[PDB]
Amino acid sequence: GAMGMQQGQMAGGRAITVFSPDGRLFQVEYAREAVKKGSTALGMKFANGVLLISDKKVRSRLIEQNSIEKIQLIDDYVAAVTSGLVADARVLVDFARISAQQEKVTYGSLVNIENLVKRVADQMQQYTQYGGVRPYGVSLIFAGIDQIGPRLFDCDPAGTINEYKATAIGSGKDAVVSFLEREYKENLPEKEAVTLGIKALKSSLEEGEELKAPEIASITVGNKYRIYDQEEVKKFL
Amino acid sequence: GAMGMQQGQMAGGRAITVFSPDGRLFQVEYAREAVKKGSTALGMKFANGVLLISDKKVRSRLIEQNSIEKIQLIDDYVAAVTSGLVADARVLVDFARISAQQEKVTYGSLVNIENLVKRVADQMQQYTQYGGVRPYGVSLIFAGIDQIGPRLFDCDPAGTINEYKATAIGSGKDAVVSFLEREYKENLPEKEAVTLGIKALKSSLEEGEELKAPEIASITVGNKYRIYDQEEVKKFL
Amino acid sequence: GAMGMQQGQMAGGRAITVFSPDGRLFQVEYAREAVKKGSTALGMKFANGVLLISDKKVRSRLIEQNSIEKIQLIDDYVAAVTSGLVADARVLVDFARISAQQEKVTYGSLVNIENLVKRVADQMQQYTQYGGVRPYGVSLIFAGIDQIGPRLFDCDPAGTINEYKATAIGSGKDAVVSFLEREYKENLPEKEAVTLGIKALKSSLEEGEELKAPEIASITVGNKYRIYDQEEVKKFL
Amino acid sequence: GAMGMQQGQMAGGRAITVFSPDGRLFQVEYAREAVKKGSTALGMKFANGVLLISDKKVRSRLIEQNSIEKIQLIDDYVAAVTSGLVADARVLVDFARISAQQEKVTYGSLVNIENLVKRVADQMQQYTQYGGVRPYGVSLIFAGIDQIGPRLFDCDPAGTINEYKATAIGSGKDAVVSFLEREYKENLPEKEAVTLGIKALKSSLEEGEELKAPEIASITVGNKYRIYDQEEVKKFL
Amino acid sequence: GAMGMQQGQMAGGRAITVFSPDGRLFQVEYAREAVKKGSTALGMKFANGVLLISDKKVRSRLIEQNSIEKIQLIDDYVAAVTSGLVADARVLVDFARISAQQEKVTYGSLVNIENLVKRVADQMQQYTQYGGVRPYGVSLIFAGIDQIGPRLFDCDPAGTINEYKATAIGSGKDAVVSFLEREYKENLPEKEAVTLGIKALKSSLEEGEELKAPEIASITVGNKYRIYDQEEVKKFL
Amino acid sequence: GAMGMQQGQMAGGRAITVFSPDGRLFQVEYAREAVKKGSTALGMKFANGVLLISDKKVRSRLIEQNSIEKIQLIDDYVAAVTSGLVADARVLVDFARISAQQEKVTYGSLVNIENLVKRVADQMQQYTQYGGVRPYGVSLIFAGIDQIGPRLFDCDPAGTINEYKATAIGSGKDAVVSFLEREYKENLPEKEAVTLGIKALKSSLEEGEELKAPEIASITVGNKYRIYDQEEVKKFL
Amino acid sequence: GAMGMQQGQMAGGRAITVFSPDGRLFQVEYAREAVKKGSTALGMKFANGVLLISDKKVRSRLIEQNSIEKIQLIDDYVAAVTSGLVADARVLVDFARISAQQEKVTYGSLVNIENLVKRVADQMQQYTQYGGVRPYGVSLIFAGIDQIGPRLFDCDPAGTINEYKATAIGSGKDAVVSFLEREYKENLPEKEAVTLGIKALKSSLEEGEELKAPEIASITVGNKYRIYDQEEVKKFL
């Protein structure tokens, strides 16, 4: 290792690394498609915290209900929800989990969450140009409260990242996003915030009437994340 | 020890890791095909345990009967049954076996079985994107009782994993699954559960009348797995 | 039938690791072809041991007769006979050989022969999915007596393995396999076993009348393998 | 990880690395296209410093405003602004950052900024010829005051670097560059410099009337970088 | 409907490691061709040793005669001759040479010559399946006396190996092999053996009348190899 | 069939390491094209030293004049001028620089400059054959005075190196090279030498009349390099 | 988008390391072409030494005459002359130089010059089969006197080597070779040898009348190489 490269490379790889004559990475585009075909979910900053809410659409009676958690915990103060290729999504989450621990064990504290999202984004970005390897077909949004305050970030297959006041992803994005874009209330207290949200989620994917059972979680500055119990969400439902 | 692989070109070339214009991994699809053409098997949680049952369809008098065991043990408290390219299934089984052992030797106990399946799933997910290498053409289900209790999982070539109350896989999946979807009884005591199962298995693949000799095994909270003997199974047959 | 390629640069150069739209590994298929064109051989469990018998079809006077041994020992208590690409068989056999030694030197004894074959099988299966490399176009059968008793297994290019009561391989497989399928006698004593065998072998490939000189070996529980001498085989001939 | 590996054979991969019969790297060309489609930004030396300004074109009310910072600090005395594939840009920037620190910890001080940009450019140049890997689709400009005095450089996907008296990049380059090319005033005092710039920016992208909210930062010999606050910028707006 | 793009036939990839739809390695085939276009040579066991003979076909006066030795020594007790791509032949010959020394240095003696050839063969076999690398376009025959007694083997591009009573290689293989196949005399004493040989060689390649000057060497049990001198060979000519 | 060959017309390239049926490296050729489209520059040995001169064609007022140095120093007693892909030139130049230092640190002195060029030349030659990598799209000339005396060398993308009495490179190579070819005066004294040069340079590229501001430098045995100041050059201009 | 004499499908050898259906390496073939298009040179053993002679065809007056040495030394007792891709030739020569030093440093003396050439040949041969790498487009001849005596060898891109009494290489090979093939005099004393040579070289390439200035060097057993001075050769001219 005379060169002493910071990043190792198992192989150069072949395919997935061609700009179209119009300056676009088609594979990254196709990857985005798969995410469009995923479940719908959203999140939004409110009073003194941020909430995450995803549409838990279930099929057979034979499915073990809750076990199909869409909103996941990275750490007591940071959760993420994903949409797209399930396998890809999982693996990406675990990366984020350990990555979170890493900052914790070295600095002793996850001071800025933006940094956590950046690291998993970069992971994704590498597959955007490193030849022989398929891009991660998934998008996800991170939410929680860090040293700075309540934070909401999203991230696409491209490795692109932005911070929002409110946003959604998955199948009914354009829809639910418009709703918020119009009726999103800045410092909405929790109860009302979850309402506006569920209403927004509803309107969107609710071309098929029944909202079914939404999965919702919320954290407020000062303490740990709170997952809503079946009845509590059904109350807003 | 170690293989000592100084330098070799095991992986190379281009032909996979390409998302289609509609967001699909055709290779993983083609793989799924291989599993459909696999034998039929199912399982379900019951009273205070879970059972597994596979259709042991035999040909020649010259085959060594039982030696063609479809339900395989991972450890005294967890078994799995597979469907798809036989070779791929075997190697993927052994991986889970040692992987199981690993958790035992570090932590002292395989507390959560869900985790065991996740590892093997991730293994499969890797070949879903790492360029030069064909995916695992197989699906399988893990069943057993862990720290949490009786648990039932299934996994496909995509690395997708889900927990069930009852399910099937292989050739007659759609069929048998629908029967259960309809006549599945929550806390059915073992004797009746194995029955409902065998009945369900019958209907499905039984376009060809004869059920032949099914392979069935079960475990109940509090103890190790029990493989049904020829006569015992023939009793429900 | 293109999926949706538009890049002029891409149009070929596909590697070995592609499932057909129907879920098949054509390469493994074409491999099988090669083994079909191989010599014909069989083996069957009998009284208290198992035997091996292959058709040693010779051409020129100029060949060093016996030197063209088709039945090869892996160890005094276990042998294998092969068919398909000669070179690939050889190297595969030597692998089994050393592999056998390993278990002996670590555990002190090759307790279960089934395991030895599983390993060489796994070797083959690796080439079925690891990109840049050609599958082993050879099928072979191992037989001998282990701690469990007299055993017989076969292995094809896909790495598939099974245990039989009797079986064959090579060109005249279908034929000879059918003969046994019908006239195979369970605990047939050696002398008669070899008879039924040579008879079966005959019928099959004997579209060309002359059986020529078969190569036959047998081992019985309690002792080491015995290779039949020219005269002894000719006796049954 | 657990197994040791030796780095060797620099060559690897095969894809982009072909000169057209007219001696052009089409890939790098396409890359450039991507940068044309990016946001517009510029920079210019003035009285005793240099300033940067980028068009921060915002969409939804749901975006976290400022968080979409386009001008980025590399260190208190040198900033950079980018255009092209957003992910690529980010990773490149961080490289610039760690690299800047590297010089500082070895030499004790980043004496010549030209060097910094030289290293990042070489980074990009590598992807212009090393087989299997897609080029960075981005162009950025570095500005800041070094040991030599105020300095301004630009960098394109080809690895080409040049020092300007003023320049721009992104979508409206041609437009804005021309305006300056004509009315650029040599040692224009900051206040008028930023004016000449925002005007130049306006005219250009201002086919769509509304200049929206520009992002502007400036540094002067002797001290650290200063970013203009919302009101201050709005003052020149 | 149903998919039927590939009924059973598939396109052959350019890469080296593809079985044809008929179970054949075309590249290995093409290699064989190269060997047929080589010079003709043969060898045969006789009285109490073995001899080798190759047609040394010379062109210009400007060639350094003898220097074009086709019969090469691997060790005083074992020689080999080759046909096909000259370069490939040479490299292949030296490997065998060093390989022989290795056996000598570890065991203290080259006990069985069959093993030596086996090693050189496996080498070639490797290039039959390991992807990116062209097979050895050469075939050679080893001859000499070992612990067992006089021995003779041949080896082709496929790594296939056999031992003969007599055999040839190169261009006029088919012709000369037939001659011997018919007129080969078992325990023919040297003088006559070399005659039968030279006659056989003659007949074969002697469509062009002049046999020219043949290269011949012979070893007998009990001693080292003996290469015939110009005059001695001309005596049988 | 046999000796099958595709269309003679070549357009869509792929791998880089393929001789044409006529014995040429199309990629290296195409490379040359890139250099032809580069600036024009020349050099010639004179009285007791050597001088270099390049046409510094400038565009916008906004460029930082001198900073676009075309003549670059490798060490106080050796400089080089380059033409072709700017990016490839630079990286190559730096290679020569450190390469120079290397000889100094080991032998204590850069005795022979011809050697320095050979090393940078080999670097280039390497990319002419090592597969997966695009050749350096540049040519340059090295001149200065070494232990032997005043020297002048040129190097193209192929890695070809020649020593000249006078030569040129770039766009108008053929033209200027011809003027010299005819009016070159062997031991011309500096002042006149630079005159003959500028004249020669003029004629060539001067289809467009204005010579603009040339960049010139000269060194004489016994001392270090001297770069002409704006006015000085303007004097000959 | 491919190169070929247009005759049938199948690439001639673009993917390198591919035997043609008739058993030929097209890439190696194309390489030979380039050596044909190189300068013409020859050598022949004489009285008690050997001499080399190459046609030094020069163009412009601007070239540094002698500096374009075609005959190069490897060591005071062995020289070689090359033809083909100049760049490839050079690196190939340096290899043989260091390679010579190696033997001297280990054994204390270069005993057999044949070995030296063989090493440079094998190097070449490697690129004949190791996939991703263009073969060396050059041929060269080594001449000198070793422990055995005066020696002369030639070597092509294929890695084929032969020892001669006299031979040539490059463009007019066939021509000059015939001349020798007819009028070559065995133990011709130097003065006359060089004559027979220069005459031969003349006839050949001299379709263009003027032989220009030939480069000639010779060595005699017992002492070191002697390169002829401009006048001395002009004496034979």
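One is the number of the first residue shown, and numbering goes on along the chain from there.
Looking at the header, which is where the method is noted, we find solution NMR.
Using the three backbone atoms N, Cα and C, a Cβ is placed for every residue, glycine included.
For the mutagenesis result D:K70 to A (Swiss-Prot position 66), the note given in Swiss-Prot is Prevents PAN to associate with the proteasome and stimulate gate opening. D:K70 (mutagenesis position) falls outside any helix or strand according to DSSP and counts as coil.
Under 8 Å, Cβ to Cβ, and six or more positions away along its own chain, D:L85 (mutagenesis position) finds D:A34, D:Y136, D:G137, D:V138. Record note (Swiss-Prot), mutagenesis D:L85 to A, E or G (Swiss-Prot position 81): Prevents PAN to stimulate gate opening. The unchanged residue is displayed.
Swiss-Prot lists D:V86 to D or G (Swiss-Prot position 82) among its mutagenesis entries, and the accompanying note reads: Prevents PAN to stimulate gate opening. Under DSSP, D:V86 (mutagenesis position) is assigned to a helix (H, G or I) in the three-state scheme.
Counting Cβ atoms from all protein chains shown, D:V86 (mutagenesis position) has 20 others lying within 10 Å of its own Cβ. Here the residue is the original one, but Swiss-Prot notes a mutagenesis experiment at this spot, D:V86 to A (Swiss-Prot position 82): No effect on PAN's ability to stimulate gate opening.
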Protein Cβ atoms within 10 Å of D:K70 (mutagenesis position), excluding its own: 23
Integer Cα-Cα distance in angstrom, D:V86 (mutagenesis position) to D:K70 (mutagenesis position): 10
